[PDB]
Amino acid sequence: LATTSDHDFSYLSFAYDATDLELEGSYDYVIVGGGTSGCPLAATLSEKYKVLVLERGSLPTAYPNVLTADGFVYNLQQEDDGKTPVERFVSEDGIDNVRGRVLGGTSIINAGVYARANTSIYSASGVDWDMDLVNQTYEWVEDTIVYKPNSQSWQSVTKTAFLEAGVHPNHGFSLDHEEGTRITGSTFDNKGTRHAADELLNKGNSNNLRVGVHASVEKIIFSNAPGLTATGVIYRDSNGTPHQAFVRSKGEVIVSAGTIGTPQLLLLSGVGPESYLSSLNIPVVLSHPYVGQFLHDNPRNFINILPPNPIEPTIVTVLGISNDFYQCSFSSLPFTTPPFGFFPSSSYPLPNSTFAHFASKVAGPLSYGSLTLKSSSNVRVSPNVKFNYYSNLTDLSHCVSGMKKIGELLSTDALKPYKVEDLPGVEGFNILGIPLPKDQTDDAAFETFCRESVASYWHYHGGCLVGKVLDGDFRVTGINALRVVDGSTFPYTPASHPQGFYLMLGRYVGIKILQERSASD
Ligand SMILES: Cc1cc2nc3c(=O)[nH]c(=O)nc-3n(C[C@H](O)[C@H](O)[C@H](O)COP(=O)(O)OP(=O)(O)OC[C@H]3O[C@@H](n4cnc5c(N)ncnc54)[C@H](O)[C@@H]3O)c2cc1C
Ligand SMILES: *[C@@H]1O[C@H](CO)[C@@H](O[C@@H]2O[C@H](CO)[C@@H](O[C@H]3O[C@H](CO)[C@@H](O)[C@H](O)[C@@H]3O)[C@H](O)[C@H]2NC(C)=O)[C@H](O)[C@H]1NC(C)=O
Ligand SMILES: *[C@@H]1O[C@H](CO)[C@@H](O[C@@H]2O[C@H](CO)[C@@H](O)[C@H](O)[C@H]2NC(C)=O)[C@H](O[C@@H]2O[C@@H](C)[C@@H](O)[C@@H](O)[C@@H]2O)[C@H]1NC(C)=O
Ligand SMILES: *[C@@H]1O[C@H](CO)[C@@H](O)[C@H](O)[C@H]1NC(C)=O
Ligand SMILES: N#C[C@H](O)c1ccccc1
Ligand SMILES: N#C[C@H](O)c1ccccc1
Ligand SMILES: O=Cc1ccccc1
């Protein structure tokens, strides 16, 4: 783990605005998306080769509130002017959501919860994992931006509630995703300073790594030398001037534009379903039926309580893990401006006092949808995405069990002091929004609750799966010098909170590439 310190912006020495980058550059590797996986990947590759990372968003310094824990809600509340770090979108299901648009990616605007992936998921994932390397990489990330949190009153209350409610065993402080209750790590340090993926750029070689911000990558360039190969990308700066960045022999273009951005860029570049691309007059580079398919978004269901006695805002650190659902509680100050994506719609009552948000994330999820373009030419126009929440009934069953567990928490001695009236069961609380069914044994009522109150846990992933679009080495099948490394590569969430795994993934693949270049050297 790391030690509390200011956000490290040393990498600014090699950060440039796209308008200042050359019109035509040559590198060993070009990384699209300076996000959660993108930054550590770029830093690792720069240890030996010339790397250029292209990020559409601004430097974190352009939006100071992304650098503190008490700025979390603020960023979500900010109006989307097309340049802000929080990009708003609404799935076809009608659920509000957001994604990062800034150097550091979504790790720069998230809730800071850090967890290592469930150790049992690597086995039949389609990737032959080097577990020694996986752990060395987690350590590499953790020693740079992960911290053991301060004790916090509300989180402690939540911990007592989980333990009283049978979420066992107790793991004390642990980073591992395991069944039971525990206090995990956070990317927010003990002074509330947010640390993120961008700082992993500092681990790279300052003479080999170059970062371009305000760089909108619109298309991947291909050629046959002699086989189909990615040769670079076209990106545009704030002046509307297009640039080109090419990769040299043995080099590669790696797309780390995220669950939403990666499939979008591939489609715009002619890599996707042939009939679909043709319907939009997009030249087909390679028919790839699964690009944009298998998009998953774990549903979030919750209960907001308004204690009669004020509680203090806290960062989530206490996790109550079950096999089918993951839970936690977020305490916060009241708002009069809605944080987009926090509640499912803009028409949700706002809290005028301090409140606690008990959240439940369904594992998986088994349900999935797809991503389609909204513009056949403009990469700045958000793609259409549908997740089909609860289309798979097993997900619904898990939501029911999960909300019943929340009901248990609400019925504990631990939460009694936060009720307005001493009533039986889950009754007695001042609830903001949709309350739980009073009868904890009414499954049908819980199913309706699950469906009508659903929101996004913001941990969407998939869209460019290993075994569907990519091979075990994250290469886009059928195309040379092209890989994908970010949250779009797997169908299910790796843990209650995925940033740890995606951060690790970036460097992991980076190391695999260096090992590959060593053997072929
Ligand atoms: C509100 C919120 C709270 C969250 N809280 C937590 C939490 O507490 N703990 C946790 O573990 N996880 C959390 N997550 C999820 C986690 O942050 C994400 O799963 C993770 O950051 C995704 O990593 P990524 O590398 O795939 O994508 P991203 O980090 O999003 O990175 C993709 C990058 O590509 C850029 N990009 C996209 N298209 C282009 C293009 N065409 N050209 C150039 N650049 C482009 C984007 O701007 C972005 O910087 C949260 C997510 C949200 C939205
Ligand atoms: C990669 O890291 C894994 C953790 O992220 C690690 O698994 C953990 O390994 C430790 C021992 O190194 C196990 O032991 C701990 O827990 C047991 C049971 O509770 C205690 O008896 C021990 O005293 C100790 O506290 C962990 O249980 C285990 N955790 C998990 C979730 O599996 C892997 O072994 C590492 N892999 C490699 C190849 O290094
Ligand atoms: C909901 O997700 C389940 C797990 O992915 C699906 O079941 C699985 O379906 C596989 C076929 O794609 C099959 O090989 C697995 O054995 C099976 N596993 C389980 C838990 O049964 C389920 O699909 C439906 O049920 C299975 C059993 C088959 O009959 C499928 O044809 C059904 O579609 C998913 N349900 C939905 C709504 O898709
Ligand atoms: C860990 O992953 C395995 C394999 O996918 C799964 O069976 C198990 O339920 C998961 N455990 C938890 C607590 O999520
Ligand atoms: N469990 C436990 C430890 O006391 C603990 C560890 C980290 C932060 C708060 C508290
Ligand atoms: N189970 C499961 C997920 O698909 C998964 C996620 C990351 C790595 C391996 C597997
Ligand atoms: O899982 C973390 C979290 C944080 C704030 C609101 C909901 C969930």
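So for chain A, numbering is Swiss-Prot's, and the shown residues are 28-548, in order.
Here the Cβ of each residue, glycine as well, is placed from N, Cα and C on the backbone.
DSSP assigns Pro525 (FAD binding site) to coil in the three-state reduction, outside any helix or strand. For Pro525 (FAD binding site), applying a Cβ distance below 8 Å and a minimum sequence separation of six or more within one chain yields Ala144, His486, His488, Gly514. What Swiss-Prot lists as FAD binding site is 63-64, 82-83, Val129, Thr133, 137-140, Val244, 485-486, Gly514, 525-526, and the listing cites experimental evidence.
Note on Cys355 (substrate binding site): other Cβ atoms within 10 Å of its Cβ, all shown chains, come to 24. According to Swiss-Prot, the feature substrate binding site maps to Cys355, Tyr484.
Record note (Swiss-Prot), mutagenesis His486 to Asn: Loss of 95% of the catalytic activity. The unchanged residue is displayed. Here the Cβ of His486 (mutagenesis position) has 24 other Cβ atoms within 10 Å, regardless of which shown protein chain they belong to.
Secondary structure from DSSP puts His486 (mutagenesis position) in coil. Residues or ranges marked as active site, proton donor in Swiss-Prot: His486.
Per Swiss-Prot, mutagenesis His524 to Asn is noted as: Loss of 95% of the catalytic activity.
Here the Cβ of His524 (mutagenesis position) has 27 other Cβ atoms within 10 Å, regardless of which shown protein chain they belong to. The feature active site, proton acceptor is assigned by Swiss-Prot to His524.
Shown are the binding-site residues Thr63, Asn137; the one with the most C-beta atoms within 10 angstroms of its own C-beta is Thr63. Annotation for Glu82 (FAD binding site): spatial neighbours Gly60, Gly61, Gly62, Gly65, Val129, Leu130, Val238, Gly239, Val240, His241, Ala242, criterion Cβ-Cβ under 8 Å with sequence separation of six or more. Filtering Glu82, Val129, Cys355 by Cβ distance to ligand 7 (under 6 A) retains the following binding-site residues: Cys355. Geometry remark: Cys355 (substrate binding site) versus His524 (mutagenesis position), CA distance 11 Å.
Proximity to ligand 1 at the level of Cβ atoms, with a cut-off under 6 angstroms, picks out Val244 from the binding-site residues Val244, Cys355, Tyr484. DSSP assigns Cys355 (substrate binding site) to a strand in the three-state reduction.
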